[PDB]
Amino acid sequence: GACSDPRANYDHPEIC
């Protein structure tokens, strides 16, 4: 997922 994307990452999605 956004693990390698700082854009999709919300204010607090998940610690990868």
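Here chain A follows Swiss-Prot, giving residues 50-65 in order.
Recorded method is solution NMR.
For all residues, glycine too, the Cβ spot is worked out from N, Cα and C.
For the published mutagenesis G50 to K, Swiss-Prot gives the following note: In non-hydroxylated and non-gamma-carboxylated analog; no change in potency of inhibition of rat alpha-9-alpha-10/CHRNA9-CHRNA10 nAChR. Decrease in potency of inhibition of HVA calcium channels in rat/mouse DRG neurons. In sequence order, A57, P62, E63 make up the list of same-chain residues 6 or more apart from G50 (mutagenesis position) whose Cβ falls under 8 Å from its Cβ. Secondary structure from DSSP puts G50 (mutagenesis position) in coil.
Among the mutagenesis results in Swiss-Prot, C52 to S has the note: In [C3S]Vc1.1(1-8); shows similar potency of inhibition of HVA calcium currents. Shows 95% inhibition of human alpha-7/CHRNA7, but no inhibition of human alpha-9-alpha-10/CHRNA9-CHRNA10 AChR; when associated with 58-N--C-65 DEL. The residue drawn here is the original one. Same-chain residues at least 6 positions away in sequence with a Cβ under 8 Å from that of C52 (mutagenesis position) are, in sequence order, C65.
Taking Cβ-Cβ distances under 8 Å and a sequence gap of 6 or more within the same chain, the neighbours of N58 (mutagenesis position) are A51. Secondary structure at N58 (mutagenesis position), as computed by DSSP, is coil. In Swiss-Prot, a published mutagenesis experiment is listed as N58 to L, annotated In non-hydroxylated and non-gamma-carboxylated analog; 1.7-fold increase in potency of inhibition of rat alpha-9-alpha-10/CHRNA9-CHRNA10 nAChR. 2-fold increase in potency of inhibition of rat alpha-3-beta-2/CHRNA3-CHRNB2 nAChR.
Here the residue is the original one, while Swiss-Prot reports the published mutagenesis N58 to D with the comment In non-hydroxylated and non-gamma-carboxylated analog; no change in potency of inhibition of rat alpha-9-alpha-10/CHRNA9-CHRNA10 nAChR. No change in potency of inhibition of HVA calcium channels in rat/mouse DRG neurons.
As a published mutagenesis entry, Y59 to A or K appears in Swiss-Prot alongside the note: In non-hydroxylated and non-gamma-carboxylated analog; no change in potency of inhibition of rat alpha-9-alpha-10/CHRNA9-CHRNA10 nAChR. Decrease in potency of inhibition of HVA calcium channels in rat/mouse DRG neurons.
Where Swiss-Prot documents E63 to D as a mutagenesis experiment, the accompanying text is: In non-hydroxylated and non-gamma-carboxylated analog; about 2-fold decrease in potency of inhibition of rat alpha-9-alpha-10/CHRNA9-CHRNA10 nAChR. No change in potency of inhibition of HVA calcium channels in rat/mouse DRG neurons. Taken residue by residue with DSSP, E63 (mutagenesis position) is part of neither helix nor strand, so it is coil.
In Swiss-Prot, a published mutagenesis experiment is listed as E63 to K, annotated In non-hydroxylated and non-gamma-carboxylated analog; about 3-fold decrease in potency of inhibition of rat alpha-9-alpha-10/CHRNA9-CHRNA10 nAChR. Decrease in potency of inhibition of HVA calcium channels in rat/mouse DRG neurons.
Quoted from Swiss-Prot, the note on mutagenesis experiment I64 to K is: In non-hydroxylated and non-gamma-carboxylated analog; 2.5-fold decrease in potency of inhibition of rat alpha-9-alpha-10/CHRNA9-CHRNA10 nAChR. Decrease in potency of inhibition of HVA calcium channels in rat/mouse DRG neurons. Residue environment of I64 (mutagenesis position) contains 5 other Cβ atoms, counted within 10 Å of its Cβ in all protein chains.
Here Swiss-Prot describes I64 to A as a published mutagenesis experiment; the accompanying note says: In non-hydroxylated and non-gamma-carboxylated analog; 5-fold decrease in potency of inhibition of rat alpha-9-alpha-10/CHRNA9-CHRNA10 nAChR. No change in potency of inhibition of HVA calcium channels in rat/mouse DRG neurons.
Taking the Cβ of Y59 (mutagenesis position) as centre and 10 Å as the limit, one finds 7 other Cβ atoms among all the protein chains shown.
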